[PDB]
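Q: This is the structure, below, for whatever I ask next.
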Amino acid sequence: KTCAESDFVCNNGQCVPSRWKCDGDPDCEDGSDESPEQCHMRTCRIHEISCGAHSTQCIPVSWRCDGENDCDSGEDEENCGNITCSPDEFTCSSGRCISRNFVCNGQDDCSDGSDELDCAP
Ligand SMILES: [Ca+2]
Ligand SMILES: [Ca+2]
Ligand SMILES: [Ca+2]
């Protein structure tokens, strides 16, 4: 009662045969059927724009603070909503920036703990 062997597994535990690849199809409740996990070579489509036709990078257009997404390497708008930090800093769940040394080291630090919100492998 499961997809065919060559099927592609989705990140939300959902199952989608190889034909629902990054193709603009919201089939995964978490929108990540078109992310680097399944579309590990291309970017999502609609509800997420293209930052690199040469790599796997799709993000939600909401970071177009200048009317464009320029995040080729997440440099122009990383955490552009909350606070604009410098891409060379550790993006906080609230947008804040701290030293990359506080990157989820299994210990809270930036605000409360979100700094490690599901920071597992
Ligand atoms: Ca899809
Ligand atoms: Ca932008
Ligand atoms: Ca930490």
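For chain A, we keep the numbers from Swiss-Prot: what you see runs 70-190, in order.
The deposited model was determined using solution NMR.
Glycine residues also receive a Cβ, built from the backbone N, Cα and C atoms like all the rest.
According to Swiss-Prot, the protein carries these features:
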DOMAIN    70-110  domain 'LDL-receptor class A 2'
DOMAIN    111-151  domain 'LDL-receptor class A 3'
DOMAIN    152-190  domain 'LDL-receptor class A 4'
MUTAGEN   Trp89 to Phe or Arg  Complete loss of entry of Semliki virus into the cell
MUTAGEN   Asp92 to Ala  Complete loss of entry of Semliki virus into the cell
MUTAGEN   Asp94 to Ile  Complete loss of entry of Semliki virus into the cell
MUTAGEN   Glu117 to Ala  Complete loss of interaction with Semliki virus spike glycoprotein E1
MUTAGEN   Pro129 to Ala or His  Complete loss of interaction with Semliki virus spike glycoprotein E1
MUTAGEN   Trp132 to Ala  Complete loss of interaction with Semliki virus spike glycoprotein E1
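Describe each of these features in terms of where it is and what it packs against.
A: The DSSP breakdown of the domain 'LDL-receptor class A 2' (70-110), given as helix, strand and coil counts, is 6 helix, 5 strand, 30 coil.
The DSSP breakdown of the domain 'LDL-receptor class A 3' (111-151) into helical (H, G, I), extended (E, B) and coil residues amounts to 3 helix, 5 strand, 33 coil.
Spatially close to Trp89 (mutagenesis position) yet at least six residues away along the chain are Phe77, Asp96, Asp102, judged by Cβ distances under 8 angstroms.
Residues near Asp92 (mutagenesis position) in space but far in sequence (CB under 8 A, at least 6 apart, same chain), listed by position: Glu103, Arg114.
For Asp94 (mutagenesis position), the same-chain residues lying six or more positions away in sequence with a CB closer than 8 A to its CB are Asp102, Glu103.
Counting Cβ atoms from all protein chains shown, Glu117 (mutagenesis position) has 21 others lying within 10 Å of its own Cβ.
Sequence-distant neighbours of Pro129 (mutagenesis position) (same chain, 6+ apart, CB under 8 A from its CB) are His116, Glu117, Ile118.
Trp132 (mutagenesis position) is surrounded by 20 other CB atoms, counting those within 10 A of its CB over all protein chains shown.
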